[PDB]
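S.K.: My questions will all concern the structure given below.
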Amino acid sequence: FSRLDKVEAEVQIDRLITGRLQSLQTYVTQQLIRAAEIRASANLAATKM
Amino acid sequence: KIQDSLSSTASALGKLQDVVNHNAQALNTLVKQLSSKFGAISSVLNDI
């Protein structure tokens, strides 16, 4: 914002926010996979117990 | 006794209700999610 007009800089900040959002999505997908694996392991442990 | 025990409360059938609610909620989110602009002029193609 500090150096350019709004009309053009808003496109760049939209690019940045989209990239950050996609990175967050990737993180959450990895978390889902890990949680599913951990749930399987927890069920196995419950059966063991 | 089990017959009346099933219908006495309402949380006994939680899992199947959760499944169907999850499916419906996913569908509704998907159909509503197309109203966004994604930093464009409008969400309707024909006017664009």
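Chain B is numbered as in Swiss-Prot; the shown residues are, in order, 933-980.
Technique stated in the header: electron microscopy, 3.5 Å.
Cβ coordinates come from backbone N, Cα and C, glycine included.
Just lifted these from Swiss-Prot, have a look:
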- B:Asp950 to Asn: In strain: Delta/B.1.617.2, Mu/B.1.621 (VARIANT)
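Set these features in their place in the structure for me.
M.R.: In this chain, none of the residues that are 6 or more apart from B:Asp950 (variant position) has a CB less than 8 Å from its CB.
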S.K.: Could you check what DSSP calls B:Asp950 (variant position) once collapsed to helix, strand or coil?
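M.R.: SS state of B:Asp950 (variant position) = helix.
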